Each structure stands twice: as structure tokens, then as C-alpha cells.
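These notes are about the structure you will find just below.
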Amino acid sequence: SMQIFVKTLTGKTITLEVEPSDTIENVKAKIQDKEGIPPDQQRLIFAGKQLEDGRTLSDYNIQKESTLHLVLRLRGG
Amino acid sequence: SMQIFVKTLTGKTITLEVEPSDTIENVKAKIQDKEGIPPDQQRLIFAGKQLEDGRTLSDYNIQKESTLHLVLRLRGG
Amino acid sequence: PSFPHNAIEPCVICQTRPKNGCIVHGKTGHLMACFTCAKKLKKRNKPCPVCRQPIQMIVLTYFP
Amino acid sequence: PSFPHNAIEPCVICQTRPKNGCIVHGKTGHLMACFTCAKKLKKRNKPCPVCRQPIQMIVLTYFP
Amino acid sequence: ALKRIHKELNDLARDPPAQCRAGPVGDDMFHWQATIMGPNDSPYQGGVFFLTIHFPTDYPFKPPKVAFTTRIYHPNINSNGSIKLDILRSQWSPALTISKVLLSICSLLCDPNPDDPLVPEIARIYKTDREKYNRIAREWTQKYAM
Amino acid sequence: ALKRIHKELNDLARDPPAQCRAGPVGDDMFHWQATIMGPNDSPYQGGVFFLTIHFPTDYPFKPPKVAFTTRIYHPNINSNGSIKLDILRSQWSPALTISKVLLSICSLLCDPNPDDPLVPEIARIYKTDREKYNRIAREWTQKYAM
Ligand SMILES: [Zn+2]
Ligand SMILES: [Zn+2]
Ligand SMILES: [Zn+2]
Ligand SMILES: [Zn+2]
């Protein structure tokens, strides 16, 4: 349906083919397929917000040619 | 002193820095350093003639920007 | 510094899939075939096509 | 299929040497640092910078 | 370290993360100032938050030292500006950049960890009364970050 | 196999080797004819030698079948044109190409192995009387390859 971009940890940009109804879990599964990064090590950021696994691209107003930012799993304490 | 070319097994061409007095053994050691191929599995060819380990580049009239052809060690039987 | 411009060329065996099947032997590896073709070589107990060292393992290689 | 165009970009750590230090973990490897920097990571007890899997071995990677 | 730090500085000029900027204080490439704008819709909105960054000599094998200079109301950031965040300690990666660290910190603002807090009193208020948490964070943003 | 064979054929068309040529016999991509010029300084000098190449269906995992059509005097090549050469059998590599095989066969002409021969009578003459070996090889070159 639409292309979205992911700026990966190294600054490499990859293209995903997605539906707005796709779960964040499915986007991380696609990143694992392209990059060999386990989902549990992926933290995706859009508009400064971390993207939660059970929510969808549409839930974060992620549209055609939006760029998701991939950082490493982190824990504040 | 001079640059020579090696057309490696895949057809990729590499550059060596050599002396005409260099042993064929030393040229294979330099190929090992650049491409990770053990000397004993290298066969270098320059006029349909194999180059023998204890002889020198000068013994085969190999000059500036000559192209050596790398195949795999072989034996007739 | 010598950069691998040939890394983008397809698998030298099948001429289709990317060079993502690294042939590992000790502390060195030869990356010139896809994972599928490399796994065929390992499965049939064939040595490295380029250096003839025995194949320790095939590594599905990413450029992150 | 899509090929690794980023393969010719330098080591992400030292920004100088080629990506020839493959970080191996299980059946996969991440190639984005040189062998020198990769040996520093293993020596200093670091996991894979990109996926945090333990570094099983560093492989000096050639592109025949 | 210096060439890697130069590379990161060039990346921030060309393509910075939306709400994040960073650069050397003066002559010293190992001492940076950074800014995070308060994320939209957060109680930090309209706020600008300054941080200091000290790169160690063996960067990027060792993490940068990052601390807030601007006061901020948050369970994982104290009044001295110390950030208790695993990627600044044992879970650092040499593949992380200042750009990715600032984006990571920005995401910590929108989704705190109250369960293992640096400031227990703030964590308690976050869990029990989110609107009170947001009110105090908004008051601190107006008072300290404008 | 077909795509790899096509790729090799395109390389031979685009960048032809000096003393080696190879291409399909008509419309069967798995059956080629090749020519090798007699190496300079060898008793094969000024000779053109025709070979047949049959690619197996699982090329390049399995070697091509290569045989001389032109009769040639050599201890490791019989009068049926069979080449007893390790890279055509157990020491084949899928990284070898027809180009590299023909270059390899050319180097076998200048560097015979009489110790483990295909033709013992020719091996005996090679070891005991090199000038006689060379005379006979030169006569066969004139008779068959010119
Ligand atoms: Zn393949
Ligand atoms: Zn190898
Ligand atoms: Zn490096
Ligand atoms: Zn990894």
C-alpha cells in the first residue's frame, strides 16, 4: 500500500512496504528480516515517542514516506 | 619498485607492489595477505606457463604493469 | 584502505542473490556467494571455492 | 533482490578502514566495523554494537 | 575518537533529529552542549533543555558523559541533571551516536520508568496522579526551561 | 546453471582471452566448442586445438566435461581426448570458469605429470628423452593442429 523509511542504528536508511493497520510488532519482524536485529533490541521512535508493539502505524499518524528512527532497547532507572 | 596486476579466480583484478627479484613464493604470500588464499592452492600463469615457487618475476620477463593470471593449484594424472 | 566495490555484485554461483553467505574458516572468511549456495557447499562437505580451506560454518551476513 | 550499497562505506567506529571485521553470533553476522576495531570490541568484552548478541568470533572477511 | 566525533558533528549539521541539536562548546571537540526541545503534547512542550556532553578519550568504545544543565521534573533525572539510563552505562554501544542518544533521551521524557526510579517521590506521583505529575512538570518547564 | 553459463558467455564475448575462445554449438547452451592456441615455446606452438565442453545440469557445483577433439601428444591426455586433471574431477571449484579451465589446461601442456600418467608410454619417453618427446609432440602439432 505505502512505503515508510527506517533510519537504522548506523544511519543506514531502509524502505519497508506496509499497511497503516500493520502492528509495530510486524514492522520490527520486517526489520529483523532485513537487518538481523532481534525485535526485543529494537526501540522505534516517531515524533519523539517510542512505538509500542501492540499498536499500529495509523495509531501514530505514520503516513506515506514517514521516517521511523531505530535506536537500541533502553531502560531508564 | 613496480606495480603488477593479478586477475584472481573470480576475474577481480588486484594490484601488487613487487621487485623483479621477488620469488614467486613471496608474490603468493602477498596474494594471501590481500585475498586470504594459501600459497599452496595458488597457481600463477603469465604466458600459458605456470610460475614456479623458487624462481623470480625477472626469470619470466614480468615487467611494470604485467598481468599474472591466478587459477587454483592443479595436477595432471 | 581498500574498499570492497565488488560486494554489491551478485553471488558468483547463481548470479542472482546478494553476497550474504560468508564462508568461514578459522579467523578468515570469503564472501562471494549467497547464503543458499553457500549452505549447499557446506551440506555436501565441499571446501571454500576460492581458497579450498574446509568450511567451518556459513554465516548469513548483514551490512547494518 | 537488493545488494549492500553501504558495504564500501568505512568502519562506523574508526571512520577510516574497510568493513572487513565480521561480528559472528549463531548463524548470523553484522559487518560494519574493520577487523582492528572488531578485535578491540571482543578484547574489551563488548557484545555486537548493532544487535547486542555476544561476539562468538571476529572473521577477517575478504570479497573475492 | 576525534575523526568519529567530527563525523557525528557533520551528521548533526546535515540531518539532526527533529527536537535535538548538539555541537562543541568552544575550541574543545570533546566538550559539547546539546538542546532537546520539549516533545509536542508532553508537559515539557515550549521548554528548551540544555545538556553537557563530555566524550572520553577512547570514545566510542566508552559512552559519553551526558547530564541536563536545565532543571526538569522526571523520575529518571535528578535536580543535579544526572540521567539514570542504561545506554549511558553498561548497555552503551559504539554504534550509538550523540544524535541517537539525544533521540533516546527525548523518548525517555515521553515514557518514564517509575518502577526503578532515580527520584522515588516523582515516581510515586507519576504512578498515582498523572495529571498532578503533568501539572508539576508543566510548572517546572515554565519556571526553568523558558 | 543456465544463468551462470550465460554470464560466462557474456564475459567471453565482452573481454575475449588472447589464446582461448569458447561458445555454444548452435542452440544448446550446455554444449560448447573451445579453441586453445599452442603455448609459445612449447612443442604445441602454432597449433590450434579444438575441445568439446558439456556443462552438467547442476553446473557450477559439478565440473564441465572437457575433452580434446584435436589429437595431442601428452602424458595426461589420451588419444580419445580425455584430460586426466584434478580440477576436472575431485579438485573442481564452482569459482573456476571455462576461461580459467582453458588457461589451466594450457598450463598443463607446458607442465606435464609423467609420474601418475594417463598414457604410460608417453610418460616413459618424457622422463628418458625430453628432446624425443618434444620432436613427437611437434610432429603431432604439425599433423593434427595446423
Ligand atoms: Zn547464489
Ligand atoms: Zn576461503
Ligand atoms: Zn575500524
Ligand atoms: Zn550483531
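The residues of chain E that appear here are 2-147 by Swiss-Prot count, in order.
Determined by X-ray crystallography, 1.8 Å, according to the entry header.
Even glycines carry a Cβ here, placed using N, Cα and C.
Quick look at what Swiss-Prot annotates:
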- E:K63 to A or E: Strongly reduced interaction with CNTO4 (MUTAGEN)
- E:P64 to A: Abolishes histone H3 ubiquitination and decreases interaction with PHF7 (MUTAGEN)
- E:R90 to A: Abolishes histone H3 ubiquitination and decreases interaction with PHF7 (MUTAGEN)
- E:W93 to A: Abolishes histone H3 ubiquitination and decreases interaction with PHF7 (MUTAGEN)
- E:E122 to K: Abolishes histone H3 ubiquitination (MUTAGEN)
- E:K144 to E: Abolishes histone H3 ubiquitination (MUTAGEN)
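The structure, with features from Swiss-Prot marked on it.
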residue	record	Cβ neighbours (10 Å)
E:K63	mutagenesis position	14
E:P64	mutagenesis position	20
E:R90	mutagenesis position	11
E:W93	mutagenesis position	20
E:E122	mutagenesis position	9
E:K144	mutagenesis position	11
Within 10 Å of E:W93 (mutagenesis position) (Cα basis), scanning mutagenesis positions E:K63, E:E122, E:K144, I find E:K63
List, in sequence order, those mutagenesis positions among E:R90, E:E122, E:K144 whose Cα sits within 10 Å of the Cα of E:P64 (mutagenesis position).
E:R90
Spatial separation of E:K144 (mutagenesis position) from E:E122 (mutagenesis position) - C-alpha basis, Å:
20
Expressed to the nearest Å, what is the distance separating E:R90 (mutagenesis position) and E:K144 (mutagenesis position) at their Cα atoms?
30
Distance, E:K63 (mutagenesis position) to E:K144 (mutagenesis position) (CA atoms, angstrom):
35
